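What follows is one structure encoded as structure tokens, with my remarks underneath.
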Amino acid sequence: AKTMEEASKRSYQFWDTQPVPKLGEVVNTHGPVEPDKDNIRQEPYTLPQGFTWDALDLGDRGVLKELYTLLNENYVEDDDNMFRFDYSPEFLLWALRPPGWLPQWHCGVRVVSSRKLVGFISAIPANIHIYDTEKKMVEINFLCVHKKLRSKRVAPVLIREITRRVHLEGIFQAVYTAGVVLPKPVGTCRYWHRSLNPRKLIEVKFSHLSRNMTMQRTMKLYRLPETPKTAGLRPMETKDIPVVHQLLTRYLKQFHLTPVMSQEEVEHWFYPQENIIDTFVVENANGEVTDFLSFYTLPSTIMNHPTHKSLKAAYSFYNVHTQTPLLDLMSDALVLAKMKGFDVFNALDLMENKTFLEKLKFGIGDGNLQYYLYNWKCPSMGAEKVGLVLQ
Amino acid sequence: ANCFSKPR
Ligand SMILES: CC(C)(COP(=O)(O)OP(=O)(O)OC[C@H]1O[C@@H](n2cnc3c(N)ncnc32)[C@H](O)[C@@H]1OP(=O)(O)O)[C@@H](O)C(=O)NCCC(=O)NCCS
Ligand SMILES: *C(=O)CCCCCCCCCCCCC
């Protein structure tokens, strides 16, 4: 189920038992669905015979390599099974060890005999602002079951067990995303794509020539300047951590679902790391930082192709403008991505992105990213009010 | 999970 009213056909045997609003129901209230638990299941849920829980120590390079391999071979693919996410091992450290990360929230499943990693789910702590409430939550990501273990209800036990391990730490709400419709999205956002190397994109069938266009026409149309234009643009540095935190916090106040980041969290999520996260700040003639752009690195494997093996994609992160126009800022984001060797630059239609997507020659995608809250009943919102980007 | 999209 990837669209809304084909989700209406479905019954949800697992999600009907969970504290989430029903797919069809109108929500006019704001708050938890069930009470905070004052007694929590002490024992892990039972796994089918021959498998065992195992908290992964990602500080161990071999176990981290095992996690890379699990996701590299079994994680999300497109709607035609032509591309698959290729999260790098050091990207995984970035996404999975932010301030406050806990080792029991890196929840793997192993075969008892071979010790092979065949399942995974993760939680990281996050303070979330939703309408007029700030709640400490977790973000759930990287739910993955090995292809040879699918359709055996391993994913529901993974969800229940990470729920249990989060409950034990006193947290009773969570936020997550998924490309499918479930009960019940608090918001729906659409991916958009800006070709950077249109010939590679067309060759590997990521893109297609538009109506009555040719490869030569397309390459010209998508050409970009070779250097950015915005005055004072430079990579973010340690000295920028306070102003970037200040800039982000105040800009996010206009949306209805946002992170509430500490300054330590701002450092983690934005301080540039090569091939993971790029952040560029605008420092004006006064020495003041007034804007910043950021995008993270998420390549994908190209399946079944003899010469092209990988597609290097950039994902728009958080972009704050207070004196540079957002159109100009994102234009330079495209140029920096091109320079850094990306083949495509992706962005969702959330926050104010719809004001530059069409004008910068983004093409609308076939994928929706649905946003979800666990144990929090509230009215849904349009994508322009979503102010939260996950990995 | 994040989701993989491509131009429609
Ligand atoms: C997603 C994945 C973990 C499902 O594994 P599975 O154990 O074979 O699925 P099962 O048949 O056992 O049961 C699926 C249950 O978990 C739910 N579920 C499926 N995908 C989910 C997701 N990304 N997030 C949260 N819940 C999900 C399903 O809605 C279903 O519950 P339901 O009865 O209400 O429909 C597995 O297919 C996988 O690793 N896919 C590639 C990675 C990925 O996450 N892709 C996105 C899927 S939306
Ligand atoms: C992408 O991989 C997202 C997968 C989300 C799975 C469902 C998570 C539901 C929330 C569980 C934690 C609840 C904590 C109180």
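Quick note: numbers on chain A are straight from Swiss-Prot, i.e. 106-496, in order.
Backbone N, Cα and C atoms are what each Cβ position is placed from, and that goes for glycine too.
Here A:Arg258 (tetradecanoyl-CoA binding site) comes close to no residue that lies at least six apart in sequence on the same chain with a C-beta under 8 angstroms from its C-beta. Swiss-Prot lists A:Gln118, A:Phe119, A:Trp120, A:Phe247, A:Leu248, A:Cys249, A:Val250, A:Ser256, A:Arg258, A:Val259, A:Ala260 with the feature tetradecanoyl-CoA binding site, giving experimental evidence as the kind of evidence.
Non-local contacts of A:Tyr180 (mutagenesis position) by the CB criterion (under 8 A, 6+ apart in sequence, same chain) comprise A:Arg189, A:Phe190, A:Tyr192, A:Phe247, A:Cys249. Quoted from Swiss-Prot, the note attached to the mutagenesis of A:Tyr180 to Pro states: Abolished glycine- and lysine-myristoyltransferase activities.
Less than 8 angstroms from the CB of A:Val181 (mutagenesis position) sit A:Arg189, A:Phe190, A:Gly284, each of them six or more residues away in the same chain. In the three-state DSSP reading, A:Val181 (mutagenesis position) counts as coil. One mutagenesis experiment catalogued in Swiss-Prot, A:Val181 to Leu, is accompanied by this note: Reduced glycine N-myristoyltransferase activity.
DSSP gives A:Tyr192 (mutagenesis position) a coil state; it is part of no helix or strand. Taking all protein chains in view, 24 other C-beta atoms sit within 10 angstroms of the C-beta of A:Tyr192 (mutagenesis position). Under its mutagenesis entries, Swiss-Prot includes A:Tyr192 to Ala with the note: Reduced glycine N-myristoyltransferase activity.
Under its mutagenesis annotations, Swiss-Prot gives A:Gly492 to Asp or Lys the following note: Reduced activity. With a 10 A radius on its CB, A:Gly492 (mutagenesis position) counts 21 other CB atoms from all the protein chains.
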Intrachain C-beta neighbours of A:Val250 (tetradecanoyl-CoA binding site), sequence separation six or more, cut-off 8 angstroms: A:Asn179, A:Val214, A:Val223, A:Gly224, A:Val259, A:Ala260, A:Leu263
Residues among the recorded positions A:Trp120, A:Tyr180, A:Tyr192, A:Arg258, A:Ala260 that border ligand 2 - Cβ under 6 angstroms, in sequence order: none
Intermolecular Cβ proximity, recorded positions A:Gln118, A:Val181, A:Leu248 versus chain B, under 8 Å: A:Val181, A:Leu248
Distance [Cα-Cα, Å, rounded] between A:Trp120 (tetradecanoyl-CoA binding site) and A:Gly492 (mutagenesis position): 25
Packing count at A:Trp120 (tetradecanoyl-CoA binding site) (other Cβ atoms within 10 Å of its Cβ): 18
